[PDB]
Amino acid sequence: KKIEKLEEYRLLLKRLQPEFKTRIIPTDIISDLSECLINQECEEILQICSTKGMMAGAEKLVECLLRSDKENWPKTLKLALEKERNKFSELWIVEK
C-alpha cells in the first residue's frame, strides 16, 4: 500500500465525493483522521461540520485528505468509519 495506492485513494476519494458527503460524519470519522491529517485540516473539517454541517464538512474532509500525502488517511478514513460503523466505510476502498 505504497504511494501508488495513495494516488488511487486520492482519485478514489474524488470519485466517492457523493458517497463521502452524505455518509461521512466528520465529527466522528475525524477521531482517527487526526492520525494522517494534521489538526488544522481535521478540525477544519470539524469546523465546517459545526458551521455548515456534517455533509459539508465531509466535502472539506475529502479535500483535506487530498491535501494529505500520508498513506494513513484512506485507511484511517475507513478505520475511523469502521469504528463508528459509518456507511461510507463500506463504499470506501482501502487495501488493508
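Chain A is numbered as in Swiss-Prot; shown residues: 95-190, in order.
So this one's solution NMR, going by the header.
Cβ from N, Cα, C; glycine included.
Straight from Swiss-Prot, the features:
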MUTAGEN   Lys99 to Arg  Little or no effect on ubiquitination of the 2 CARD domain. Abolishes ubiquitination by RNF125
MUTAGEN   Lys154 to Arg  Reduction of ubiquitination. Reduction of INFB induction
MUTAGEN   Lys164 to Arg  Reduction of ubiquitination. Reduction of INFB induction
MUTAGEN   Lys169 to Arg  Little or no effect on ubiquitination of the 2 CARD domains
MUTAGEN   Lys172 to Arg  Complete loss of ubiquitination. No interaction with MAVS/IPS1. No induction of IFN-beta
MUTAGEN   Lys181 to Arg  Little or no effect on ubiquitination of the 2 CARD domains
MUTAGEN   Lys190 to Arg  Little or no effect on ubiquitination of the 2 CARD domains
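When the mutagenesis positions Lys99, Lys154, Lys172, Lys181, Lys190 are ranked by how far their Cα is from the Cα of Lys164 (mutagenesis position), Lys99 comes first. There are 15 other Cβ atoms within 10 Å of the Cβ belonging to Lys164 (mutagenesis position). Least packed by the Cβ count within 10 Å, out of the mutagenesis positions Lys154, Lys172, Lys181, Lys190, is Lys190. Cα separation, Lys172 (mutagenesis position) to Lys99 (mutagenesis position), rounded: 15 Å. DSSP assigns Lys154 (mutagenesis position) to a helical segment in the three-state reduction. In space, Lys169 is the closest of the mutagenesis positions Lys99, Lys154, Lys169, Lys190 to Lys181 (mutagenesis position), judged by Cα positions. In sequence order, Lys190 are the mutagenesis positions from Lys99, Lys154, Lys190 with a C-alpha within 10 Å of the C-alpha of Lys169 (mutagenesis position). Other Cβ atoms within 10 Å of the Cβ of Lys99 (mutagenesis position) number 16 in total over all chains.
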